[PDB]
Every structure is written in structure tokens, then in C-alpha cells.
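Notes for the one structure printed next.
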Amino acid sequence: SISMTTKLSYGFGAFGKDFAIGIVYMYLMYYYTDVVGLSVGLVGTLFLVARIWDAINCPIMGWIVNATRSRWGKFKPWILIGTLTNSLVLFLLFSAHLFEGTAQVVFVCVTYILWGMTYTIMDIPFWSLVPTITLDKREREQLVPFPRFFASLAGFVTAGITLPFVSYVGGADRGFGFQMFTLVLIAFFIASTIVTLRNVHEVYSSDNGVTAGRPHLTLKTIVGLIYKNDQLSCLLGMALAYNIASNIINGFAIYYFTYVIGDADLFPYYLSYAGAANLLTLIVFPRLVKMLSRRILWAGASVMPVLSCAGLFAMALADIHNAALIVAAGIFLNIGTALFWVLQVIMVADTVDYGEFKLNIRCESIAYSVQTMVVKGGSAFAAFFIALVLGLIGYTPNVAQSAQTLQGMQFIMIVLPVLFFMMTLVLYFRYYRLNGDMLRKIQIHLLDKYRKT
Ligand SMILES: CCCCCCCCCCCCO[C@@H]1O[C@H](CO[C@H]2O[C@H](CO)[C@H](O)[C@H](O)[C@H]2O)[C@@H](O)[C@H](O)[C@H]1O
């Protein structure tokens, strides 16, 4: 079985990994708009362009990771490089409050696009380690929950005690407190990197002797291996749909909690219950995946946020606000997202296995590049579709609109995520085949095939 040591070390690695990007994801807009003083249009355009650039960069990083040959491995060197460079670029990212004028703008833009690329560097090869740690069904099912739980916990501890830190350390200067807390983030991040590098021992890697990998591959060949691997392209589409839906819902939540307070002091309780639900469902996944089916857990992952959307739709109809319904929708969404992420990591591992099985090529970096680029492109496409719907409904001026227009806009914003969720689950139940007998066939084929020359 997987070493408990390796399980917990991968967990801590994921914790430090997502403890460095939680601050960014959650408060970089607040820093740039409330500490630096930059127009919201600039920040939005930069964020969108940077997410597009990162999505395009992802496959390039996958090609790089597969082609690299080195002593530590083909993942660990890039993991280390990315961790260190991203820590540095993060510190620079939050040191933007120093400059002013065009200098400040250029600094912000450069540091942001860097931070993005740098995080890609290590994000792809990091998650590329689960397929090489093991290729068994239950072993993966009880391996992935550890890093997913630790990542969620990092995000939630950020959400919780990121502001108190910045307040206690130089309360007058918010930028100083930000760049100081960045030091705590960097310390945890580098410690976790060292832990995972020392303890995680890739077993079925693409750079070992018996694997079916080919380090000398072109960018065209690799990126086309996504379409040739029908299951990987199916996962691409499914994850894209789910990410677009989750992004639209999370944006609705941010707009309904920030602009409209919803109710003073509601967000702490909502976040507490959401984190509790997410962490619990991640803890009890190793038992749920067996009590229920993997297919049924995916169905639930896509249906629970749909039930949340329906609840808050019924709410929007009459009840402008019901704290109970709010936190219930939050709990449902969080359970769905936890299930989705765990199953998605396990499934990208299964897809690299199936690619070795069909195309006779083992390439984990490309599957996880697909994962990361889909994460970025989910936000990208959610923004695109929201702008499209706003222009269609007549919100393109953004100066003054009808109350009925706003109500219809809310209704459309609630309905579209449901469309994307039903898309992801129909695609799953109509195209995906890597469950049950198929998985064991692939596993046995690979194991028996691992009998070197
Ligand atoms: C606090 C407010 C309520 C709860 C959270 C908001 C609702 C989720 C809406 C987007 C779901 C896409 O997924 C998330 O994406 C983030 C980036 O990191 C993710 O994406 C990266 C890829 O760029 C890395 O893989 C990283 O490990 C992975 O967690 C992580 O912060 C989250 O935890 C992870 O759920």
C-alpha cells in the first residue's frame, strides 16, 4: 500500500502549494484596488489576459516537463524551480505599493504575468506525481483525498486569518503587512516543497526504464495526443464545463456578498460552514467512493451545486435573502466541488494510464497541463459568457438598468451554471469509460507490460 508517510507528505506539499496562491486568488484585487489604487478596468483586463496567457502556456510547460531529463527526475527539478521562482515573484507581486505611475503599472503587470507562469511551472509537474505514485483504483482513491483536503484547508485558513495578520503587522500600511505575510506563505511553501521532494517517491514514472514514455516528442505530437486520447479530451470538456459553472456561481456569490452585504456578519458563518462541509466530504471520501459508486459520486458532484442553484433561484424569486438557504447552497456547492476535484485528479491519473494503454505512450505532464489550462480557461470562458449575456440583455452600458432587467440577469446567471453542470454530466455518462472493468483491464495491461527488455 501507499506509505502513510508519502500520503501525509504529499498532503503537506499540496497545503504549501495552495497556501501561496490562496492570498493571490482571494485578495489580489483588494490589494491592487484598495492599497495600490488602480482602475478596476485595468485589473480586470489584466486578470483576463493573464489567464488566457497561462492557459496557452500550460501545454508548453507540459512539453517541457516531459522532455526534461535530470538526476532528481523529470518533475522534481521543475517543481523546485517553480516553487522558488514563484515565491520570489509573489513577494515582488505584493511589493507593488512602493512604485507609482507608469512604473507601478508596468511592475504590477510584469509581476502578475510572471507569478502566473511561475505557478504553472510547478503546478503541472506536482499533480503529475499521483499517476506515478500508484496505478491502482482504491490506492488512488485514498491517496488523492489527502492533498485535496490539505489544499482546501490552506485556502480556508487563508480566507480566515489573512486579514488579521495584515492588520496586526503595520496596520497603517496595508501593503507592508501584505508583503510580510507573504514571508509566512513563502516559508510554508518552501518547507512543503522540500518535504514532498524528499518523501514522495515516484514509482511508475515516465522516465523509468520500463515505462512506455518517449522523452523526445514535439509540441504538435504532444498537444495532439490530447485529441488522440479520447478519454483525456472528454475529461478536458467535462472539467471545462464544471469550471465555468463553478466560476459563474462563485462570481455570483462574491457579487451577492460584497456589493450587497447579504447581511452584516453572514459571510463568516457561510465560509465556516462551507469549509466544514468541504473538509468533511474530503475526509470521508475514501469510504464514500466504496459505499457508493465513482459514477454516482460524479453525478452527486455535478448535482449538489445544481440543487444549490435551484434553492437560490427559488430564493431570488421571492426571498431576497434567507441565511439558512444561503449557507445550505454554500454547503452543497462545497461538497460538489470537493467530490469533483478528488475525482478529477484520480481521473487524470486514470487517463494517463489509458493513454499508455491505447497510444502506448505514458505522458502525465500533458494530462495535468490539460487540467491546469482548463482551470484557467474555466474562469476565462465564464467571463466571456457573462460579458456575452450582459451585452445580450442590454447591460453593456453599465450606467443604469431596469430592476426587472437586473432580476432577469440574476435568473440567467443562476440558470447558466445549471446548463454547464448538465453538460459535464451528460458528457461523463455518454463518453467516459474509465471506471470498473475498464480500469482494471488498463491496470493489468500496464503491470504485465512492465517487464523490461
Ligand atoms: C473561499 C471561498 C469559498 C470556497 C472557494 C471558492 C469556490 C471555488 C470556485 C473555483 C473552483 C476551482 O478550483 C479552485 O481553485 C483555486 C485555485 O487552485 C486550484 O487550482 C490550481 C491550478 O491552477 C492548483 O491545482 C491548486 O492545487 C487547486 O486547488 C483553489 O483556491 C480552490 O481551492 C479550488 O477549489
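Chain A is numbered as in Swiss-Prot, which gives 2-454 for the residues shown.
If you check the header, you will see the structure was determined by X-ray crystallography, 3.2 Å.
Including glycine, each Cβ sits where the backbone N, Cα and C put it.
Quick look at what Swiss-Prot annotates:
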BINDING   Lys18, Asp19, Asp124, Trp128, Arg149  alpha-D-galactoside binding site
MUTAGEN   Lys18 to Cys  Loss of transporter activity
MUTAGEN   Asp19 to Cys  Loss of transporter activity
MUTAGEN   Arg52 to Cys  Retains weak activity with Na(+), Li(+) or H(+)
MUTAGEN   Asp55 to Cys  Alters cation selectivity. Retains a low level of H(+)-coupled melibiose transport, but retains only a weak activity with Na(+) or Li(+)
MUTAGEN   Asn58 to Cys  Alters cation selectivity. Decreases H(+)- and Na(+)-coupled activity, with little effect on Li(+)-coupled melibiose transport
MUTAGEN   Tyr120 to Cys  Loss of transporter activity
MUTAGEN   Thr121 to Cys  Alters cation selectivity. Inhibits H(+)- and Na(+)-coupled activity, with little effect on Li(+)-coupled melibiose transport
MUTAGEN   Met123 to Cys  Does not affect transporter activity
MUTAGEN   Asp124 to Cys  Alters cation selectivity. Loss of transporter activity
MUTAGEN   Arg149 to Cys  Retains weak activity with Na(+), Li(+) or H(+)
MUTAGEN   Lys377 to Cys  Inhibits Na(+)- and Li(+)-coupled activity, with little effect on H(+)-coupled melibiose transport
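For ligand 1, the neighbouring mutagenesis positions among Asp19, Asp55, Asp124, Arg149 are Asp19, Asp124, by Cβ distance under 6 Å. In this structure the C-alpha atoms belonging to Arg149 (mutagenesis position) and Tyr120 (mutagenesis position) are separated by 17 Å. Just so you know, the Cβ of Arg149 (mutagenesis position) picks up 28 other Cβ atoms within 10 Å once every protein chain is counted.
Only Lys18, from the mutagenesis positions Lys18, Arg52, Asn58, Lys377, place their Cα within 10 Å of the Cα belonging to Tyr120 (mutagenesis position). Of all the recorded positions in the list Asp55, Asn58, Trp128, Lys377, the shortest Cα-Cα distance to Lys18 (mutagenesis position) is found for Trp128.
Within 8 Å of the centroid of the Cβ atoms of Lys18, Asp19, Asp124, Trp128, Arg149, where the record puts alpha-D-galactoside, the same chain has further Cβ atoms from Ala15, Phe127, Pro148, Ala152. The two recorded residues, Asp19 (mutagenesis position) and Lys377 (mutagenesis position), show a Cα separation of 15 Å. Around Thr121 (mutagenesis position), the same-chain residues at least 6 positions away in sequence with a Cβ under 8 Å from its Cβ are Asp55, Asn58, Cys59, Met62, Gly83, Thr373.
Among the recorded positions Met123, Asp124, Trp128, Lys377, the ones whose Cα sits within 10 Å of the Cα of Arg52 (mutagenesis position) are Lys377, in sequence order. Taking the mutagenesis positions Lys18, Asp55 in turn and counting surrounding C-beta atoms within 10 angstroms, the largest count is reached at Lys18. Comparing the recorded positions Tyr120, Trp128 on other C-beta atoms within 10 angstroms of each C-beta gives the minimum for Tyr120. Taking Cβ-Cβ distances under 8 Å and a sequence gap of 6 or more within the same chain, the neighbours of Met123 (mutagenesis position) are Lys18, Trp79, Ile80, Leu81, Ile82, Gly83, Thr84, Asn87, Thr194. All protein chains included, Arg52 (mutagenesis position) registers 20 other Cβ atoms within 10 Å of its own Cβ. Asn58 (mutagenesis position) falls within a helix when secondary structure is assigned with DSSP.
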